[PDB]
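Comments concern the structure below.
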Protein chains: 2
Amino acid sequence: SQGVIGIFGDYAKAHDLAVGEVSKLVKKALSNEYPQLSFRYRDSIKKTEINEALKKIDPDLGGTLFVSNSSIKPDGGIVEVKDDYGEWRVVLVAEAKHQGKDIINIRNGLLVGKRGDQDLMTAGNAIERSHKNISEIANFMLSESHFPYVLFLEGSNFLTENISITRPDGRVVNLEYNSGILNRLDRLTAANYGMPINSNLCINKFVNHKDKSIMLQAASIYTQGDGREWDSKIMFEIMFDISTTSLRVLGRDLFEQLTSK
Amino acid sequence: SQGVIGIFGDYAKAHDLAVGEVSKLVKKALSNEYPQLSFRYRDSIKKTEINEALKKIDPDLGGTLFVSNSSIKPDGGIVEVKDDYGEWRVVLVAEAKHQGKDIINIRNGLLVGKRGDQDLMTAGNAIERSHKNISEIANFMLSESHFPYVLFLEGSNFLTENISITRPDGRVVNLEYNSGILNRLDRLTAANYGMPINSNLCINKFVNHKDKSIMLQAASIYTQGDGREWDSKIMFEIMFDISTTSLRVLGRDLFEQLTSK
DNA sequence: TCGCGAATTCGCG
DNA sequence: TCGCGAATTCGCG
């Protein structure tokens, strides 16, 4: 609703854009807001690129590479901006994951389990793989003071409120979100150090314990806690907000370009 | 071979001990070496415990918990030592993972694939889940200057040298370790920032970029790079070494107990 | 009982 | 071709 944001947002909703297309929409919106800056979208980053960023931090880092052409491909891609030095800086990395088919199985009156007599499927743990790409981007951005990694959760395994699903035969199945039978949210909280979910954690926090003053890279973790599908318009707003925050942290290195125009 | 280490090591080999039993063996060996100190083995840590450790770092951390009794269970468990303050400090967390059945499929002359005409199975990505528990322990140990997390890889997906497997009918299948068809080692290198694999990285490194001086928590990643099974004796030595290093970093807080005896 | 973990086959481009 | 990703069912105690 924030001017053009409202407009782009309606477009995303009208086309139920996938997270990757929403990232491309964020890039376009950024270019619109900041005509003097240069933005780009990339769907992947090579492991050699990460290693090079790591080496700049410390020569002993980023020394391993078993498969030469190895890489990562966040399903939401990556958006970057060119700084006054000509270097590309990450402003957004988005990822959307799914897990838990219970709401669909119930609506279909389809029992599950090895005996096909269960209303619910004990939730799996594949979502844990999400920590790998978060770690890869944190490493790639180790020199940065922001970490614009956003993860969108969807499914019966990421509930934040109790919901009710009615079977075809009319029987109603009540789901308690705090049930370990299905809730796998605690499998992702390590990624943002237990900070609040559904929040923009792009600005890195620094902490200490022994005159340490260490930097934390917290992913912003969002979930559609009612088991429904994500609204592309809200994903767009979340993502545009994160990206805007990236630009703020990167401000000192964008001044020259905002001037000369 | 280092005195009692040689002895315990032969015992582990003689019983082909699983990683978890090897951790218990490390605890016993530590107690033997340091009779004045108190050690313990635990097979799990509750998410409430992690949250509490996080809160001590900064009040805004460790605030989320959806399933009250949520926890983590490293298959190798955890070994801790009691410090002069009466607090338990982690000296070792071990985990062993497997992936890649090619060497077994070839030895059995069993073709694979949707058409059952392939020598090799394109490797999966489940191993990526390993990053979750590494992140959980890093968070639990955020106040520590050491991170004794050791991961042991085994399978055809973690090769570091080319090997040859002969079929029943005599046909020999040659595997190139640098092939992305099977090698998934690059899926774990983010966990130690690209530092050397098969090495003790227990002592946290500090780096900087902008007067930052940030702390890195690098997991020690070991692989049986020839596709063979792990030798429990060598796992024991690796683990005892990591644990010994933990005690060294924790030395200032163990002095009192080593004295009074 | 509830809740963590195993790690797989094959789609995709 | 090669190499990243989807996310699942059910064992286990």
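In chain A, numbers come from Swiss-Prot; the residues present are 17-277, in order.
Structure method, as recorded: X-ray crystallography, 2.0 Å.
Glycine is treated like the rest: Cβ placed from N, Cα and C.
The active site annotation in Swiss-Prot covers A:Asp91, A:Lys113 (among others). Taken from Swiss-Prot, the feature Mg(2+) 2 binding site applies to A:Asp91. If you look up Swiss-Prot, you'll see A:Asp91, A:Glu111 marked as Mg(2+) 1 binding site. Among the mutagenesis entries in Swiss-Prot is A:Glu144 to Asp, noted as: Only nicks double strand DNA. Looking at Swiss-Prot, the entry for mutagenesis of A:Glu144 to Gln says: Inactivates the enzyme.
Using a CB-CB cutoff of under 8 Å against chain B, the recorded positions that qualify from A:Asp91, A:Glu111, A:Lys113, A:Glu144 are A:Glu144. Cα spacing between A:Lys113 (active site) and A:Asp91 (active site): 9 Å, rounded to the nearest whole number.
Note: A:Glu111 (Mg(2+) 1 binding site) has non-local neighbours A:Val35, A:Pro90, A:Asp91, A:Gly92, A:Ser146, A:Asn149, A:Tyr165, A:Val166, A:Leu167, A:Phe168, i.e. same-chain residues 6+ apart with C-beta under 8 A of its own C-beta. Reduced to three states, the DSSP call for A:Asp91 (active site) is coil.
Listed in sequence order, A:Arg203 are the same-chain residues at least 6 apart in sequence whose CB falls under 8 Å from the CB of A:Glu144 (mutagenesis position).
Secondary structure from DSSP puts A:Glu144 (mutagenesis position) in a helix.
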